[PDB]
Amino acid sequence: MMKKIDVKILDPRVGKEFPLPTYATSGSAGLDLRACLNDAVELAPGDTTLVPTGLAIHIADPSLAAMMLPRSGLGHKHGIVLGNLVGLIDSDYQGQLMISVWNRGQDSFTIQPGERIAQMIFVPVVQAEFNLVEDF
Amino acid sequence: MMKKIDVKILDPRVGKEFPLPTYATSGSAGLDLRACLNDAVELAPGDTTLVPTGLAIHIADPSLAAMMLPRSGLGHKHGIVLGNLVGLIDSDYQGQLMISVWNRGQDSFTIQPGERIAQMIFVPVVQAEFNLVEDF
Amino acid sequence: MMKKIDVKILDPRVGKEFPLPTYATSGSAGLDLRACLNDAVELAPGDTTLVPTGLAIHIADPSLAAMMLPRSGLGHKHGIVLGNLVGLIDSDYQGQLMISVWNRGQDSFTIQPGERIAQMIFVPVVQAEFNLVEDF
Ligand code: EMC
Ligand code: EMC
Ligand code: EMC
């Protein structure tokens with residue numbers, strides 16, 4: 001299920017120091033996002049840091065959203081997850097994609113420039129039109 | 001992608017002390033949910049509390065579900081997230097929407113009556129019909 | 001919205017020591033997943049453990065994915081959630097479903113063999129085809 005999504009590159013290292021996000025396979029659900037950093041960031045246990053990506057998207061279609069999730073291995077094996085748990089990207093958001101990275105475990109972890117640190121999925125969304133009732 | 005969803009108001013302060021949830025824009029994916037509280041609740045680091053909303057929905061359509069997520073800023077900046085991480089609302093649920101609020105950070109936070117504390121998205125869902133195989 | 005999904009049973013206790021996952025009702029969004037364990041696992045506060053299910057799926061349809069979520073009560077009441085927060089299962093994954101269980105709270109918890117420890121939802125997904133722009 002393909003959908004064209006506009007992407008703007010904000011930092012000149014993207015596509016060159018490290019690549020633009022790509023699906024691993026035609027059956028992949030997520031896209032890995034990489035840390036756009038001038039220097040590595042050490043995260044102590046319990047620490048949160050805001051990691052730029054150097055990228056912006058504009059989904060535009062109000063029937064689509066993106067969700068940012070932890071990478072599976074980072075989360076399970078290293079306790080490196082998202083500070084907001086799941087990061088919802090609305091169809092009208094056009095700012096830089098920023099990743100809230102939280103060390104939920106007990107071991108310090110250093111995020112290297114270019115390292116894949118999160119993933120993003122695109123899912124259909126619906127807007128509720130509420131119908132007020134006083135009994136179901 | 002609009003869908004009519006029945007909503008029932010359980011507490012008389014809703015729509016008056018604070019408003020019914022509304023989408024910020026026609027491109028918003030989520031709806032913010034507000035804390036329906038008689039008094040402010042201080043959450044110490046590591047603390048979880050169950051926050052009422054004063055609202056119930058009945059999605060009814062078995063091809064739709066809701067997901068409750070942290071607010072982005074609360075999560076990243078203040079460590080105020082969900083104790084169940086992501087809260088799934090089934091199409092047949094008709095009870096009050098309750099928010100499990102967890103302080104995952106290091107700073108105490110007080111939830112004020114009426115404060116937006118979570119968000120909710122509506123997503124299509126599929127029920128699996130399993131086909132048992134002994135090799136893929 | 002039903003979709004046939006191939007399932008393979010990897011451990012002979014499945015469907016016999018404990019059952020194959022089933023939807024509670026025709027309106028349920030999620031499927032509970034059970035711990036396939038030879039002995040109970042005590043999780044101290046802050047601990048993560050990798051729990052087998054004894055099952056594999058092969059979604060196959062690149063327009064569908066699965067998301068593994070905490071159970072609501074386990075998360076809110078007991079602080080038993082997922083170490084990767086949300087676990088994304090791609091359409092091409094055909095390995096065993098493994099659950100990263102993390103004790104995010106302050107009380108030790110023992111996972112019993114057969115206990116329901118997570119839930120899984122099936123959601124449509126889209127693959128982005130990026131359109132590079134230099135201004136939105
Ligand atoms: C770090 C600004 Hg890429
Ligand atoms: C707090 C019952 Hg609104
Ligand atoms: C625990 C191998 Hg079921």
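Start at 1 and count along the chain as shown; that gives each residue its number.
Every residue, even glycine, has its Cβ placed from backbone N, Cα and C.
For the recorded site, A:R71 (substrate binding site), the DSSP three-state label reads coil. Look at Swiss-Prot and you will find A:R71, A:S72, A:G73, A:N84, A:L88, A:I89, A:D90, A:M98 tagged as substrate binding site.
Mapped onto three states, the DSSP output places A:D90 (mutagenesis position) in coil. A 10 Å cutoff on Cβ-Cβ distances gives A:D90 (mutagenesis position) a total of 20 other Cβ atoms nearby, all chains included. What Swiss-Prot notes for the published mutagenesis of A:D90 to N is this: Reduces catalytic activity 40000-fold.
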Residues from A:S72, A:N84, A:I89, A:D90, A:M98 facing chain C - recorded positions, CB under 8 A:
A:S72
A:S72 (substrate binding site) to A:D90 (mutagenesis position): how many Å between their Cα atoms?
23
Long-range Cβ environment of A:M98 (substrate binding site), under 8 Å and at least 6 residues apart:
A:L50, A:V51, A:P52, A:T53
Among the recorded positions A:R71, A:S72, A:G73, A:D90, state which ones have a Cβ less than 8 Å from a Cβ of chain B, giving them in sequence order; state 'none' otherwise.
A:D90
